[PDB]
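S.K.: First, the structure itself, so that you have it in front of you.
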Amino acid sequence: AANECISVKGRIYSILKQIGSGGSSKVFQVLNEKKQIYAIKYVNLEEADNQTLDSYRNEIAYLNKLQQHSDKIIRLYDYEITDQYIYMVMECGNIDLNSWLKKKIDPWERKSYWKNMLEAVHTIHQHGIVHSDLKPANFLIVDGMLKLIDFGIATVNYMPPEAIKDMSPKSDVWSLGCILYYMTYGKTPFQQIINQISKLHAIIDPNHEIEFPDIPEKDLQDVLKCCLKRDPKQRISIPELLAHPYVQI
Ligand SMILES: COc1cc(OC2CCN(C)CC2)ccc1Nc1nccc(-c2c[nH]c3cnccc23)n1
């Protein structure tokens, strides 16, 4: 309700509203000189250490490089890096997947979204990136399709057994499967448990079998069961999921 502006590389952008806030960052829905809509991410680097700085520099490098490879990764149009801040001019999505799911899916939409996620995670793996912390908040809805927001470079529900055991590209397969299990049944494989301490024990113990209620899409049931194999060696891969009947037939 005022004339608040952001300057990125000499280009003025008028703030519409704040669509994101977390840690030392803010995300704004903005208008450019030609009245077009974009999103701007602001990172405050004032209290960032050499390790945090490098992790932000690394994400920007991969984001600008990976962009040409896939249209399932958020479009970065411009950026400004100084010792004091980062400004990232991005495409504007309608909403993130986590928020969209909280107010909910169509079988054609679930498959269409799954294909987008597989394409995005496949693209980051081909460049030696294993996200390790994938969840619906990492995906953005833009013109009826999902686009990946971050690479993990910079809820215990989507956490794989390996990650708990360590306290691999297969870890992203577990997290992807957990998102598809949410879009299929309306809940996480372990969501039912309120006690977060007991929840971690169930992911490790193979004596605890994940529930798989029977649905019409027989192929979709097989994907979930393959994504949620506790042994990452026995667990399905990303090149395999792209060749799976659920994705193909
Ligand atoms: C109207 O554009 C939106 C509304 C929106 O919904 C809001 C957030 C969720 N609450 C519940 C309701 C308000 C969520 C996303 C967008 N678009 C959008 N485009 C590009 C980037 C982002 C974004 C949000 N966080 C981030 C964190 N790192 C990078 C990028 C982002 N976001």
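The numbering of chain A matches Swiss-Prot: 513-616, 619-668, 686-698, 712-793, in order.
Header lists the method as X-ray crystallography, 2.5 Å.
Yeah, the Cβs are placed from backbone N, Cα and C, and that goes for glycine too.
Here's the feature list from Swiss-Prot:
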BINDING   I531, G532, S533, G534, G535, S536, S537, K538, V539, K553  ATP binding site
ACT_SITE  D647  active site, proton acceptor
MUTAGEN   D664 to A  Loss of kinase activity
MUTAGEN   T686 to A  Loss of kinase activity
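Show me how these features fit into the shown structure, please.
M.R.: According to its DSSP assignment, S533 (ATP binding site) is in a strand.
In sequence order, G666, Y689, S719 are the residues near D647 (active site, proton acceptor), counting only same-chain partners six or more apart with C-beta under 8 A. For the recorded site, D647 (active site, proton acceptor), the DSSP three-state label reads coil.
Around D664 (mutagenesis position), the same-chain residues six or more apart in sequence whose CB sits under 8 Å from its CB are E571, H645, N652, listed in sequence order.
DSSP assigns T686 (mutagenesis position) to coil in the three-state reduction, placing it in neither a helix nor a strand. Note on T686 (mutagenesis position): other Cβ atoms within 10 Å of its Cβ, all shown chains, come to 11.
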S.K.: Could you give the Cα distance in Å between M698 and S712, the residues bounding a stretch of 13 unmodelled residues?
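M.R.: Computed span over the unmodelled residues is 15 Å.
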S.K.: Find, for the listed binding-site residues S533, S537, the residue with the lowest Cβ contact count at a 10 Å cut-off, counting only other Cβ atoms.
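M.R.: Sparsest of the binding-site residues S533, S537 by Cβ contacts within 10 Å: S533.
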S.K.: Over a break of 17 residues, report the distance between the Cα atoms of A668 and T686 in whole Å.
M.R.: 18
S.K.: Restricting to the record's ATP-binding residues (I531, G532, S533, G534, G535, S536, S537, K538, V539, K553), give me the longest CA-CA distance in Å as a whole number.
M.R.: 15
S.K.: Under 6 Å from ligand 1 by C-beta, which of these recorded positions make it: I531, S533, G535, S537, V539, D647? Sequence order, please.
M.R.: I531, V539
S.K.: Do me a favour and check the Cα-Cα span between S533 (ATP binding site) and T686 (mutagenesis position); whole Å is fine.
M.R.: 18
